[PDB]
Amino acid sequence: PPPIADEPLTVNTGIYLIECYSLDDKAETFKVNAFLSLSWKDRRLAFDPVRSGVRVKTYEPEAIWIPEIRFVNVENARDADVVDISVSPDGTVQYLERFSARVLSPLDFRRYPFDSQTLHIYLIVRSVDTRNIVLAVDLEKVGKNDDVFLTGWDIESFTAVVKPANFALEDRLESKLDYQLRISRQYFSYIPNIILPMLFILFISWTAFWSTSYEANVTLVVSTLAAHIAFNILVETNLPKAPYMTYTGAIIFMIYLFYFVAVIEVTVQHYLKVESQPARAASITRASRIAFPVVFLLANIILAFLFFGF
Amino acid sequence: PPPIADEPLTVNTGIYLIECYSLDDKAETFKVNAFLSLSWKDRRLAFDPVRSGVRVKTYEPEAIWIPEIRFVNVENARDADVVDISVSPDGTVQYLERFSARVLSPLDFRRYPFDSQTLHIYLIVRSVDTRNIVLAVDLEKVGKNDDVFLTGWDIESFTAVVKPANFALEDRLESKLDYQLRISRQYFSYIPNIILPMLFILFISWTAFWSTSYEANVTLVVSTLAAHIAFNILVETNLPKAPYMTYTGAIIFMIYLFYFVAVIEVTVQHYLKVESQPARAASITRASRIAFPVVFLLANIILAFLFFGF
Amino acid sequence: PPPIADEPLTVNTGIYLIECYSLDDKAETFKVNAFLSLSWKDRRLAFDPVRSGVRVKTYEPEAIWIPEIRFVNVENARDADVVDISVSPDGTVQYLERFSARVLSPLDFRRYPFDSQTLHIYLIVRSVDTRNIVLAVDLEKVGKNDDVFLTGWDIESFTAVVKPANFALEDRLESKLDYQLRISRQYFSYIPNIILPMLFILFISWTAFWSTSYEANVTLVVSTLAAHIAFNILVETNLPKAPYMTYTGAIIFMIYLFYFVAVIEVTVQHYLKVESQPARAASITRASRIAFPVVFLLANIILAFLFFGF
Amino acid sequence: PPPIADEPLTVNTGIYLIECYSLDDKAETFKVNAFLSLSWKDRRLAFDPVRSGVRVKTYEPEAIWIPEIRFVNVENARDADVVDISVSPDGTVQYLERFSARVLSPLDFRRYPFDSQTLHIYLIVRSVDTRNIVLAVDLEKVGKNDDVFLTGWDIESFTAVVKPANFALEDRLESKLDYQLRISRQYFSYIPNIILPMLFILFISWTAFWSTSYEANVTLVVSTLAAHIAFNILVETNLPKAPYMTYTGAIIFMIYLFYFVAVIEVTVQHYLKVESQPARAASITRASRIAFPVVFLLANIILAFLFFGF
Amino acid sequence: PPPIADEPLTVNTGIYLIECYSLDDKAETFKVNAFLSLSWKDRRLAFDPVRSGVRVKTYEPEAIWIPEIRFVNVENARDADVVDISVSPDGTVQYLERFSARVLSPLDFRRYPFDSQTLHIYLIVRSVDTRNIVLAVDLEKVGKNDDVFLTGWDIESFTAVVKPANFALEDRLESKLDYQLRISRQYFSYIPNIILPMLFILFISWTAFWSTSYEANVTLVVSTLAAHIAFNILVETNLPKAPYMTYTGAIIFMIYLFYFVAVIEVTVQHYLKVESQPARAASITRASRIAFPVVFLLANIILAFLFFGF
């Protein structure tokens, strides 16, 4: 039984994050536990406070018409518990619930680990003989607790796109609101864990430029390559398959190439040295001693700019 | 309480995909959240627009006879919320719900990774004293969000096969509709992560043909074999057990053979060389240096054509 | 309120498999989605066709006494949806639902991977003031769809034991039926993935019999043993702990033994060679070059018969 | 509305195991699907066997006062279906349900793998204006289905402690019964899988005592040590973190020690042998050849008794 | 419909922990199953003990106004069952339920493994036309069963902070109570599992200071570093990504540094030795033999204080 409106009935939304958690890189989903704020004027409920009761009359959800506010991007239906319904003397209805859902939102892994993300939560509402429009009240969007975690992430801003986007979907109008959570990944742990160690085993790998023994140099380059494969896999596991090109995934394949050309180098040193031409053999290696780190530090600078700075 | 019909009762379906996610290669199941659209004429509820009510009279599901529309390939029973029931004036019912299910549909790993898949979602309905037929409306089946994800896939087309399939099952007739999601795998990461590194360790594998020392030659071929077993396991892990032969499983086993015959070669070289026949020893290896890459580049061409282009 | 019976009240069962999926080796559980078909005569419901209504009268679950039919081997309770109830004129009730459960059934890993299994689904019923007995109707028990999967398994036959087993449990009688889904594993992938590579690394392992250098010979056997431990663990992981001896767990342990006696061989050969007794050193090894593959191919045959052909 | 009792009302319990499964070592939880049997005298429902009805009157749960019986050590609320409520003439109600829960019970990993465990299932009941006390009926507890699995475990005895323990909890008295599932682990697969291979790589580790070469001897002890770390991690992985000392975690640490002292030994052999004092060098190694198996076989005999035999 | 009050309605809370379990470090979540204890006076229900009935009258949740008591840091809505409602004559309502929820509480990994943690459980409540205040009664907060596990943790004390925190949240007042579960990690398994083995392979690593052969000295450092990375990964995996610096993650990076400088040392020794200046080489190596354990034992002493003792 919808409130008879002369023109669109405006539903006012707002979201207050209480708990945020379990952002899945692989799944591209995170989880929210929050307050939902709906308000609309249904004037049929105005009881004129003096004549009976008190200033505000509270109703149970079964006695009132509520706009059905559905979430757009979410895996299952939202779980909700109705906290309060309060009808004003003039007939203004205030609805507040507490819901917990898991949100499904795209992530941009181009800059991983260092990347910044913006997560999305959409509220649509569908009309009947009246049109409903959801619209954001910045007073109920100011909300989240100072205590919200979202482990491994720094939380910048929770806001709402105030202008609803109005679809026509299956012979009716629906109003959509876009709430936005901006977060940035905490990259520190990755340096002592992934970055620096990978760099180390990479340096250790081409330390073989100071040695004349083939055997020691194959043990070297190959047994570092194994560990690099291990790191590659470890990082490749915790991340979804991208259609586009990642930064870390770039430098990791680069390091693959440097391992190959390293193997090529020492092999060339061997064949040349059993051809009894060490004159050239020491020359190649001594060149490598500079060329390999320079090409690296160069290409990394090349790569660095091409992603972040451009 | 079915509407008493003159001939088969026709129910008109349509699906609007809202969110897609969790396509599980191993499980051969994916997850869908969409709109379900049913419309049918149950004439027993007769209006008079002028005499009473308005153009449209809204009912709650308990007051109406609804067709029982079940999904065929789904794990557990499908979960749903009725969004709207609007009875048109003539006794035409417009039923719209929003459902979330996990669909069980076959996958083809033959061309893996590169292949296209066509996912199936089947709708049945069963009759009682009247027969029912479900049928697709291409206007309501085009459904999709321009935002639908299915991470790691390119989504081409969502459609429905217009002709209902009518089974006879346990002394009653059922009608089945086939909705199709045509998607193609996004193959990008597979090159910098799996393919190319595997090729690299394969080339590194036979880099030992330029060396005369047995020891370096066992370290090379074996420690590359290890990495190849590692990749083998890595790819074997994320994929279901195939009754047929995969492309990647083909070339991977081929690469295994090349590690094997490489091993035989270097062994034969050592025994030959301590027999003081370096005449033969340098000759065999020098043959290997060309034959091995060539057979591969051939075998891949042999293999590649044999799968995709034929 | 059960129908007053002159003698045992007979319920007629049947299952129509719709979906099969998720057979868990470790868990020894699989998952079924099917039709359940129950039928019984309640003569209290026979109003006879002519006096009112029609040939068949449909009832809602709340208005009829329904036999309470429970599944025996199942982890948690089954989820079910009542499809139809049709009472015939004479008082014959036709009950049909669709259920989804996960069944817990024993598996035999002796012949693994090559093994065949027969999965069980048991249906019971408990009595009250009348005794109930379940019995199979081969017309509804033929149940299967030509589309049923059970990915990684070949489905042979779904049938039901017509004769019920009658327990006395806690001062009342219960009737049990045994439904059987007979399946055989798809064993193909194990050859390009586990079997053949294990054999390769096993042969490559004992390639060291053609060389006199100790160092190369320790690198060989050890770095192959690593890979065999990897395969051992990988297969051991996806399989439950067996109280008995598997074929695969057998040949894998046998292969372990060959790795150990190999180590003993090269160990003896070096010490023999620095004792300046190459006479014995080349002799032992030359015996090994034939003996080792001979023992394998034999022991495999010994083992193979002892499991399969016996 | 509890039955008016002259003194404490005694509830008679019993459990009948149907399925046992999913014993999780890490979780220290298992899963049971069984029968719960309660019987109590509520005299307000009195017999008038002749006056009306029959010998036994069956009630639906909502029409009787039923005791609320809750499980103590459990994760979530227990899942249950009412099988039968049959009130005996005397006002004795016979209540029978079927439940499925996952129980949380301590495990003792002191003797792992070989250990026996006793799982606990606790039933409490809370009083109101009458006191309730539960007590076991050995007729309904005396059994389990002969088919109960608990994969990877041997089932000894299902029993119940007949004496109730009465807590005072939040100003009311509660009665607790301790049901015990006494089981012992199936330890066979661990030998062909874990034990023996570790032993082999350990023996192989110190086989280097028959060789004078340093490089081959670092290869041996180190690459056996690697595989031992692998097994260590493998076992440490499937088991929860102990506050106490395990047997396997002990001998594994001992084995770590032996790999360490092996490396120390061969290193010492090298520095001594390049100092040109082979007189001492051959002596040390020859001593190790016996002491190492002796210290080991001794330390193990010591360890074995201290756990099992004491 | 709240009890009409002259001033704030005081709710008295309390918690009795029954089970603690499944503390997840990565997740920073644990699970509790406990008693919730509420008591408040609603005077509208009046005492007429003599006039009718008895001392205490029991009500079903639907007939009384109940405070809506919500948990703050929790993932999903808590699932709960009402154990008892007994209203005392004076209008004292005694409410007791049993709930199972999963709590989300921060953990501090700075001292991991050795760390002590304090888990938080917050109870808020929201007002209507009356203001509500929750407050702790330490007699009902005394709760935990002597049986509570939290496997791998020692449970010290479960308490409640007596002063409620009173928020003003979205135009209404809410009252929050802070419950604390103080636990200390059982750090024992970590010595035989992670700590000691890592220490051993670290000593084995620089055992190469007693050897002059390049090959053996590269095999050493490399094959120890590989396993050390393996341990790094094993630990980094079971731990969430830290924004700050952990103790274990610190000493692990330090150890990485010592491996790097070790490789550097042997590398310099070889080239120095083929420069035919072993005079310098043996000096360097002999300096290392003390400096490395000394610097280590120093740096470890330095690091340890910086975390724990300050």
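Here chain B follows Swiss-Prot, giving residues 50-359 in order.
Placed from the backbone N, Cα and C atoms, the Cβ positions cover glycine too.
Around the Cβ of B:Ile244 (mutagenesis position), 16 further Cβ atoms fall within 10 Å across all displayed protein chains. According to Swiss-Prot, the mutagenesis experiment B:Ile244 to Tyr carries this note: Marked gain of function, with a ten-fold shift of the proton dose-response curve towards lower concentrations.
For the published mutagenesis B:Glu264 to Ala, Swiss-Prot gives the following note: Decreases cation selectivity. Decreases the binding affinity of TEA and TBA. Nearly abolishes block by Cd(2+). B:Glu264 (mutagenesis position) falls within a helical segment according to DSSP.
Long-range Cβ neighbours of B:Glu264 (mutagenesis position) (same chain, at least 6 residues apart, Cβ-Cβ under 8 Å): none. Looking at Swiss-Prot, you'll find the mutagenesis B:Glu264 to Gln or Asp noted as follows: Decreases binding affinity of TBA.
Using a 10 Å radius centred on the Cβ of B:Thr268 (mutagenesis position) and all shown protein chains, the other Cβ atoms total 21. Swiss-Prot lists B:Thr268 to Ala among its mutagenesis entries, and the accompanying note reads: Increases the binding affinity of TBA. Weakens block by Cd(2+).
Within 10 Å of the C-beta of B:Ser272 (mutagenesis position) there are 22 other C-beta atoms, taking all protein chains into account. Recorded in Swiss-Prot as a mutagenesis result, B:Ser272 to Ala carries the remark: Increases the binding affinity of TBA.
Recorded in Swiss-Prot as a mutagenesis result, B:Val284 to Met carries the remark: Displays an increased sensitivity to propofol but not to desflurane. Spatially close to B:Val284 (mutagenesis position) yet at least six residues away along the chain are B:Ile243, B:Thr297, B:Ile301, judged by Cβ distances under 8 angstroms.
Around the Cβ of B:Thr297 (mutagenesis position), the number of neighbouring Cβ atoms within 10 Å comes to 23. In the three-state DSSP reading, B:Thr297 (mutagenesis position) counts as helix. According to Swiss-Prot, the experimentally introduced change B:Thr297 to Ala is described as follows: Marked gain of function, with a ten-fold shift of the proton dose-response curve towards lower concentrations. Also shows slower apparent rate constants for activation and deactivation. Displays an increased sensitivity to propofol but a decreased sensitivity to desflurane.
In sequence order, B:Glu264, B:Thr268, B:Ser272 are the mutagenesis positions among B:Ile244, B:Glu264, B:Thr268, B:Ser272, B:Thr297 whose C-beta falls under 8 Å from a C-beta of chain C. The two recorded residues B:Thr268 (mutagenesis position) and B:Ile244 (mutagenesis position) have their Cα atoms spaced 23 Å from each other. In sequence order, B:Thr268 are the mutagenesis positions among B:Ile244, B:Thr268, B:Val284, B:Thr297 whose C-beta falls under 8 Å from a C-beta of chain A. A distance of 18 Å separates the Cα atom of B:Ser272 (mutagenesis position) from that of B:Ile244 (mutagenesis position).
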